[PDB]
Amino acid sequence: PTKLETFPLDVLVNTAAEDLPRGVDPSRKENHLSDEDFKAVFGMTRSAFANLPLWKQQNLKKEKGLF
C-alpha cells in the first residue's frame, strides 16, 4: 500500500496472533489504529507517545490489550 493499514481497536486487541491481518506490525499495533482511536486510547499525540521510552510505551499497551 501507500501507507500503513488501519483496523478497529477491537480487532487489534482481540485477535489471535495467527489471525492478525498481514498489514499489522504486531509489535506496534498502535500505528494501525485510526487517529481517532489512537487519541481515545492513549490521550496524547502519536509523537508524544513515541517520545516515551520504549518500555513505558509497552507497559501502557499491555494494560490496554495492545502489547
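All chain A residue numbers match Swiss-Prot; in order, they span 760-826.
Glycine too: its Cβ is placed from the backbone N, Cα and C atoms.
The domain 'HP' annotation in Swiss-Prot covers 760-826 and rests on sequence analysis. Listed in Swiss-Prot as a mutagenesis experiment, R787 to A is described as follows: Reduces affinity for F-actin. Where Swiss-Prot documents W814 to A as a mutagenesis experiment, the accompanying text is: Loss of F-actin binding.
Residue counts for the domain 'HP' (760-826) under DSSP, helix first, then strand, then coil, are 35 helix, 0 strand, 32 coil. Separating the Cα atoms of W814 (mutagenesis position) and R787 (mutagenesis position) is a whole-number distance of 13 Å.
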